[PDB]
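Novice: Have a look at this one.
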Amino acid sequence: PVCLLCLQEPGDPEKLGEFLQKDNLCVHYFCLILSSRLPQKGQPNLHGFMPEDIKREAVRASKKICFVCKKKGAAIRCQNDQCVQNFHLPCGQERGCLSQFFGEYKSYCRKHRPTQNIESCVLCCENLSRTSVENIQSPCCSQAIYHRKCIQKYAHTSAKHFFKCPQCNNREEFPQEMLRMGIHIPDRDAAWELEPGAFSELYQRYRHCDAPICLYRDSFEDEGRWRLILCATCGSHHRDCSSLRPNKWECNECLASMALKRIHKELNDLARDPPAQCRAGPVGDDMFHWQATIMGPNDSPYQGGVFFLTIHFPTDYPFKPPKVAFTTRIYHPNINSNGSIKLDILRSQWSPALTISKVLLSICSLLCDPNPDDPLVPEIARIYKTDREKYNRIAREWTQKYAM
Ligand SMILES: [Zn+2]
Ligand SMILES: [Zn+2]
Ligand SMILES: [Zn+2]
Ligand SMILES: [Zn+2]
Ligand SMILES: [Zn+2]
Ligand SMILES: [Zn+2]
Ligand SMILES: [Zn+2]
Ligand SMILES: [Zn+2]
C-alpha cells in the first residue's frame, strides 16, 4: 500500500495529503494535486482527476528521476522555466522544496523558491527556530514569526472560511501571502464543526413533563392537549397535564504534547493575571479537564454570585476551541439549563492565539451584555428584550437562590 506517484507510505495525511484507496487506486492527495501534468479532465464528483490521467501521470513520472534519491517515479517538476529539478513530494519536503496551493499548484526547488525579507511562535508557545525555511512571517499586523508547521496545522484545522490573521483577522493579504509561501488552505469547514459530536449541546431543547401527575416524557405529541408547552419564565421546565386550556405558563420554581505545554503556560498566565478574580485548575491529574470559578461581575444582575465552570480542552488545542460549560445554573439567554454556553468564540471566530483568560473575559462580557438576537433560551431572550426590569429581578433572584 504505497502511493502510485511518490512510491511511499501514507504516513501523515497532514504532510502528504489524505491517502485515498478509491477506484482500485492508492495515491496521496497532495501528490495528486501538486503533480505538474495532471489536468483535471473530470468533474469533482479523485477530486476531479480521472483514473486515466493518474495512470498517464504515473507513466510519465517513471520517465524521470528524483534529485534526492536517484529513484524513478518523480512527477513534480520545479516550475522555473530554466530549472529542470524534478522530485518526489516527500523528498522535496525533506530537502526544503516548496509547493504552492493556488492556481496552477506549482512547486519550486530549494534554489528557486519564494522568499521573505524577515522571540516565539504565539501558537505553540515555543521559541521560534533559527531556520528561516520553517518560519513564516505575517505580512499584515505583527508580521509575527510563526513555525511553518503551526501555520499549517492552523490551516488544516481552521478551514479557508476561518483562516485569518490571529491578531487583526486579516482575510485578504494574510491568506494570499500564506498561499504564496506554500501553505495549503483547504476549502472545507472547520474541524471542530466536522467532528461527529458537532455542537449537540447547543441544539438540545427541554423535553420533559414536570407535573407530578402526568397524563402519561420521551415522546410529546406535536399538537393537541398532548403537546409540549414550556415555562415562559425560565424555559428550563404535557399540555393536558398542565390542565389549562390551549386558549402561557410558569413553573413552580417561578410560581498532544504541544497542547499540554500551551495549557501549562495559559494556567500560569491565569495565575499571574486573573481575568475576573477567577481561580482555575485541573481536575485531579487531568490537565485537559479544568474546574474554574468566576466571581459575578459588578453592575450585572449576577453581581456577588460565584459561578462554577467546567473546561475541557481538545487534543489539538489551541487549534480547536475548548469546551466550556457552566456548572452553576444561571438566568441568562445564552446559557441553557444544562449549562451549555452559546458564545461565538467557543464555536466561531476562534483564533489559536486566544487563551482561556480571553475566553473567561468574553464570558464575563456576555454576562453583562447578552445577545438576545441569537438566543439559546428564547423565553429569556424575549423577557430580556421586552421587560428588562423583570429580567433583572429574576436574574437577581436566581443568583441569590443559586449561585452565591
Ligand atoms: Zn504520494
Ligand atoms: Zn526521491
Ligand atoms: Zn528550481
Ligand atoms: Zn494581522
Ligand atoms: Zn509555533
Ligand atoms: Zn469555501
Ligand atoms: Zn420556570
Ligand atoms: Zn405530561
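All positions are counted from 1 along the displayed chain.
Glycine residues also receive a Cβ, built from the backbone N, Cα and C atoms like all the rest.
Summarising the annotation, Swiss-Prot assigns Zn(2+) 1 binding site to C3, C6, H28, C31 and lists a large-scale study or a structure entry as the type of evidence. For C66, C69, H88, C91, the entry in Swiss-Prot reads Zn(2+) 2 binding site. Among the features that Swiss-Prot reports, Zn(2+) 5 binding site is placed at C140, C141, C165, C168, with the record citing a large-scale study or a structure entry. As annotated by Swiss-Prot, Zn(2+) 6 binding site applies to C209, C214, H238, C241, with the evidence given as a large-scale study or a structure entry. A mutagenesis experiment is reported in Swiss-Prot for this position, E14 to K (Swiss-Prot position 44), and the note states: Reduces ubiquitination of histone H3. In Swiss-Prot, a mutagenesis experiment is listed as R37 to A (Swiss-Prot position 67), annotated with the note Reduces interaction with and ubiquitination of the nucleosome core particle. No effect on ubiquitination of histone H3. Experimental mutagenesis at this site is recorded by Swiss-Prot as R60 to S (Swiss-Prot position 92), annotated: Abolishes interaction with and ubiquitination of the nucleosome core particle. No effect on ubiquitination of histone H3. For the mutagenesis experiment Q116 to A (Swiss-Prot position 148), the note given by Swiss-Prot reads: Reduces ubiquitination of histone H3. Under mutagenesis, Swiss-Prot gives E193 to R (Swiss-Prot position 232) with this note: Abolishes interaction with UBE2D2. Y203 to A (Swiss-Prot position 242) appears in Swiss-Prot as a published mutagenesis result, with the remark: Reduces interaction with UBE2D2.
Could you place the listed features in the three-dimensional structure?
Specialist: Around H28 (Zn(2+) 1 binding site), taking its Cβ as the centre, 26 other Cβ atoms fall within 10 Å, counting all chains. Look at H28 (Zn(2+) 1 binding site): DSSP puts it in a strand.
Residues near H88 (Zn(2+) 2 binding site) in space but far in sequence (CB under 8 A, at least 6 apart, same chain), listed by position: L5, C6, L7, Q8, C66, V68, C69, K71, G73, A74, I76.
Close to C140 (Zn(2+) 5 binding site) in the fold, though at least 6 residues off in sequence, lie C165, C168, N170, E173, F174, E177, each with a CB less than 8 Å from its CB.
Residue environment of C214 (Zn(2+) 6 binding site) contains 13 other Cβ atoms, counted within 10 Å of its Cβ in all protein chains.
Other Cβ atoms within 10 Å of the Cβ of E14 (mutagenesis position) number 15 in total over all chains. Following the DSSP three-state reduction, the secondary structure of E14 (mutagenesis position) is helix.
The local packing around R37 (mutagenesis position), expressed as other Cβ atoms within 10 Å of its Cβ over all shown chains, amounts to 12.
Cβ neighbours within 10 Å of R60 (mutagenesis position), excluding its own Cβ and spanning all shown chains: 14. For the recorded site, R60 (mutagenesis position), the DSSP three-state label reads helix.
According to its DSSP assignment, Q116 (mutagenesis position) is coil.
In the three-state DSSP reading, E193 (mutagenesis position) counts as helix.
In the three-state DSSP scheme, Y203 (mutagenesis position) is classed as helix.
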Novice: Pop the Cα-Cα gap between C91 (Zn(2+) 2 binding site) and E14 (mutagenesis position) into the table, whole Å please.
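Specialist: That comes out at 16 Å between the alpha carbons.
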Novice: Run through the Cβ atoms and count how many others sit within 10 Å of the one on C241 (Zn(2+) 6 binding site).
Specialist: 17
Novice: Taking the centroid of the Cβ atoms of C3, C6, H28, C31 as the Zn(2+) 1 site, which other residues of that chain lie with their Cβ within 8 Å of it, listed in sequence order?
Specialist: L4, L5, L7, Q8, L16, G17, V27, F30, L32, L89, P90
Novice: Could you measure between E193 (mutagenesis position) and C241 (Zn(2+) 6 binding site) for me? Cα positions, answer in whole angstrom.
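Specialist: That separation, Cα to Cα, works out to 39 Å.
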Novice: Please name the residue among the binding-site residues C66, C91, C141, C168, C209 whose C-beta has the most neighbouring C-beta atoms within 10 angstroms.
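Specialist: Ranked by Cβ atoms within 10 Å, first place goes to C66.
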